[PDB]
Amino acid sequence: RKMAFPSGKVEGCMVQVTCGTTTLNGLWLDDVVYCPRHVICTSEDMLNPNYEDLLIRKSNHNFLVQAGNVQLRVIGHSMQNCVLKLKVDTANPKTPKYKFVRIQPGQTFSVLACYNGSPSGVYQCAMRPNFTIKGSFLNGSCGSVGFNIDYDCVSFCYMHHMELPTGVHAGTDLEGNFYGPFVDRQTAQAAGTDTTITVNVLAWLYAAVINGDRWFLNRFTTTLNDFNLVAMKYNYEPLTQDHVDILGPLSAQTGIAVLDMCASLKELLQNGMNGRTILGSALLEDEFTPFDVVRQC
Amino acid sequence: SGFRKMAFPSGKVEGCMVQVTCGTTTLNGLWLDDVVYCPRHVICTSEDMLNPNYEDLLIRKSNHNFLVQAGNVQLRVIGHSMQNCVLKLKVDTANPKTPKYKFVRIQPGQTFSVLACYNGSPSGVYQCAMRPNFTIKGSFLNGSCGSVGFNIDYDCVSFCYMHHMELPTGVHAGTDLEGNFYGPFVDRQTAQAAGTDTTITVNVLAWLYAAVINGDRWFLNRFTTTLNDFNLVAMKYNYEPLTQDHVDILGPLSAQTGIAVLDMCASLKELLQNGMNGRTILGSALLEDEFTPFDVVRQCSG
């Protein structure tokens, strides 16, 4: 099961930010609200917004920040890359222990999708190798965040900014730097060729075994390099020795050596699933990490 | 592609989770106002789970035998009673985080969010569909009992599931918040069989409406059917028969697309009888049956 972190610690931080006729979500931590800077744009600014120029022309009172019924008074504002930082006269009393991290491609996180400052849904995403995410985001979702939770600490890794014409999504870390080659201007932008997250596919095959499904296993093995030759041919990411090490626990747990499972995946890639399905899916799933699998098996 | 399982935000339910222990048996409970709800098998010794006489075991218990904790903070129990398969422990503190809530009993095919919990602490949240055989495909380990399933409408949490057990096939069974099991199961440590499962027709139809909303409509045919004629055919393909309530909950999608429910039923009947023919719907040759009409509207229209 694709499982998200419990979202309550993040829900207590979501607010609504309005500038002009633009409304999206903000993240309220201590006395700062973080949100996408394109909230200051107009229709006539969207194609080539000179954000430093647009921002100098704004006053604090141009920003309407609402937490529930209460309005939060903006006292200062600044910009860090593509994120606006609105200082408010009130520290959020529900601020969790938190950190800002930049996630690696192949890593997963939970998304709290929000509209008008109100949380609407929670789901798990992976940062794709081409730095998109296959999210579920509609008009007004910008400023929704992605996160992981370790102990009491919320690690924020993603803030939502845009939907590409293909229907995948792009955004920044909480320092305001985009993942991938994208730009917060209102243009049709293509991503690089996506690839499949191989280490995650292998983790999910191990999961399918741990739940007593073995039809895809085989008596064969492969070298790491010969596997990677076939993987690259099918637009799978190369598997590194660190990946092999990371997969150890799953390997021990099943007594299936990593390179044995690589030989199974090689078979699946070349033959196909030939009608069959694995853990319910007609397709190979690549958005479970080895940790995600182990924390649940 | 385009659609995914989305849970409701879990915070309102996190604020209600506690742990309940009797001896060395710990599971989770739900604290609403001044009552804690939990599975009655907390009062069983692991050796009593084989063939428990619950009424007998409960007469032996007193309020001071129940350890209820929010985190590490004990909640004093001042009353106890049993309602079907759940225990209601009256406590001396009303939960200040109690949301607006109701207790609802859902139908097969309906979806809900599960907040999986251990020792009163939430671990994860995910969407489940109640199968026609009254099991769910959860991710539940030892200590998960008393985790709850819910939906959120406006401010109001509708609690619909409390977790009690795992069947030999790996699927899960439980009760509503009044302690009544979904399906033919009993809270005994015996081997119990789930009825053979079937496909959730109303959710497949919702999926076809979702395809149409997104411009994928090759499967719309020129025919209509009666509900009876459809149900008789569907059952030969291990699809559930439709009810009047199913027709009703497809109303909004039917109105959105202008495709009458029975016309879509005729389209589905042709897919069943003739197959997909190497074609795809929403990018798949497989028909999805775990998105309800409500789930579809949320992800299409927001």
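Using the numbering of Swiss-Prot, the residues shown for chain A are 3267-3563, in order.
Determined by X-ray crystallography, 1.6 Å, according to the entry header.
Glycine residues also receive a Cβ, built from the backbone N, Cα and C atoms like all the rest.
Among the features that Swiss-Prot reports, active site, for 3CL-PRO activity is placed at A:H3304. All protein chains considered, the CB of A:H3304 (active site, for 3CL-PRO activity) has 22 other CB atoms within 10 Å.
Non-local contacts of A:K3353 (variant position) by the CB criterion (under 8 A, 6+ apart in sequence, same chain) comprise A:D3297, A:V3298, A:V3340, A:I3341, A:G3342, A:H3343, A:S3344. A:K3353 (variant position) falls within a strand segment according to DSSP. Record note (Swiss-Prot), natural variant A:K3353 to R: In strain: Beta/B.1.351. The unchanged residue is displayed.
Taking Cβ-Cβ distances under 8 Å and a sequence separation of 6 or more, the neighbours of A:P3395 (variant position) in its chain are A:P3371, A:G3372, A:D3460, A:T3461, A:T3462, A:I3463, A:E3503. Natural sequence variation is annotated in Swiss-Prot for A:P3395 to H, with the remark: In strain: Omicron/BA.1, Omicron/BA.2, Omicron/BA.2.12.1, Omicron/BA.2.75, Omicron/BA.4, Omicron/BA.5, Omicron/BQ.1.1, Omicron/XBB.1.5, Omicron/EG.5.1.
Annotation note: A:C3408 (active site, nucleophile) sits in a coil segment as assigned by DSSP. Summarising the annotation, Swiss-Prot assigns active site, nucleophile to A:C3408.
One entry in Swiss-Prot concerns the natural variant A:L3468 to V. Its note says: In strain: Zeta/P.2. Around A:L3468 (variant position), a 10 Å sphere centred on its CB holds 27 further CB atoms from the protein chains shown.
For the pair A:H3304 (active site, for 3CL-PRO activity) and A:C3408 (active site, nucleophile), the C-alpha distance works out to 9 angstrom.
The separation of A:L3468 (variant position) from A:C3408 (active site, nucleophile), Cα to Cα, is 33 Å. Under DSSP, A:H3304 (active site, for 3CL-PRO activity) is assigned to a helix (H, G or I) in the three-state scheme.
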